[PDB]
Amino acid sequence: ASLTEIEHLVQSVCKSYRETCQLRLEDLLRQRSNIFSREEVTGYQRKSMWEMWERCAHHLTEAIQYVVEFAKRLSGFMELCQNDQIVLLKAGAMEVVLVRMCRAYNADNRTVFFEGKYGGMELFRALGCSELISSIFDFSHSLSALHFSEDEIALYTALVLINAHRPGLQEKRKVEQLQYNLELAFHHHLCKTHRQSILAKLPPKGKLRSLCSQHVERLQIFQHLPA
Ligand SMILES: C[C@@H](NC(=O)c1cc(-c2sc(C(=O)N[C@H]3C[C@H](C(=O)O)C3)nc2CC2CCCCC2)cc(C2(C)CC2)c1)C(F)(F)F
């Protein structure tokens with residue numbers, strides 16, 4: 001690879017994400033002024049667990065379609081065989097949607113954006129799974145502390161999808177090579193922006209799989225939808 005070409009690689013990842021980011025950043029930041037009234041929360045709490053479950057299931061799949069919408073935008077994704085394309089998304093999709101959640105988390109009052117307005121965690125009392133609902137807010141809270149620049153989330157997300165150290169990829173060396181160019185464009189931009197300091201600050205391995213695996217595991221037990 002070439003240096004001038006790697007900088008090109010960064011511009012694609014940053015753009016492919018900004019066009020497949022679901023919600024605009026300028027929207028979440030400015031519309032953060034209003035939140036659910038205590039009335040509106042009890043209405044969400046009164047909802048049957050199936051009610052709230054049907055909600056997240058849609059918003060989750062919808063947020064994932066943008067995740068896969070992101071993958072097909074990367075400049076080197078299409079070349080590799082379909083199987084590797086399927087595997088990377090299966091294990092990376094749910095984790096990519098987690099990193100994108102902190103981007104909608106307001107660390108000031110612990111309120112995430114869910115259906116046209118910010119709200120706390122008591123909004124999901126109908127579900128009745130505290131430790132799982134809180135594992136996301138606390139995680140996004142830490143990630144929201146670093147004050148992720150949009151370009152970083154795009155770069156970080158790319159390395160979440162790409163991962164040759166995945167279950168059953170076929171032509172892995174095509175995944176290893178690309179997984180490295182992204183890390184190159186990642187570190188280069190970090191140093192190029194004086195934010196190489198975060199590398200020792202991010203979640204290891206690790207928290208992405210363990211946190212999602214707990215959710216993905218509860219659905220493989222109780223559900224029948226996509227699984
Ligand atoms: C099974 C288990 N977990 C999930 O169902 C689940 C839901 C979501 C998503 S994605 C999403 C969106 O895209 N919201 C956008 C679209 C909305 C809009 O258009 O306004 C805002 N909303 C949600 C629902 C929110 C529920 C409260 C905790 C934050 C997540 C994300 C995930 C990941 C990424 C962890 C794996 C898991 C469960 F907790 F459900 F039991």
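The chain as shown is numbered from 1 upward.
Every residue, even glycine, has its Cβ placed from backbone N, Cα and C.
DSSP assigns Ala63 (mutagenesis position) to a helical segment in the three-state reduction. Record note (Swiss-Prot) on the mutagenesis of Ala63 to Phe (Swiss-Prot position 327): Completely abolishes transcriptional activity.
The secondary structure of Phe114 (mutagenesis position), as reduced to three states from DSSP, is coil rather than helix or strand. Here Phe114 (mutagenesis position) comes close to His59, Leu123: these same-chain residues lie at least six apart in sequence, with C-beta atoms under 8 angstroms from its C-beta. Under its mutagenesis annotations, Swiss-Prot gives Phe114 to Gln (Swiss-Prot position 378) the following note: Completely abolishes transcriptional activity.
Counting every protein chain shown, 17 other Cβ atoms lie within 10 Å of the Cβ of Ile133 (mutagenesis position). According to Swiss-Prot, the experimentally introduced change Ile133 to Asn (Swiss-Prot position 397) is described as follows: Nearly abolishes transcriptional activity.
Within 10 Å of the C-beta of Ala63 (mutagenesis position) we count 18 further C-beta atoms, all protein chains included.
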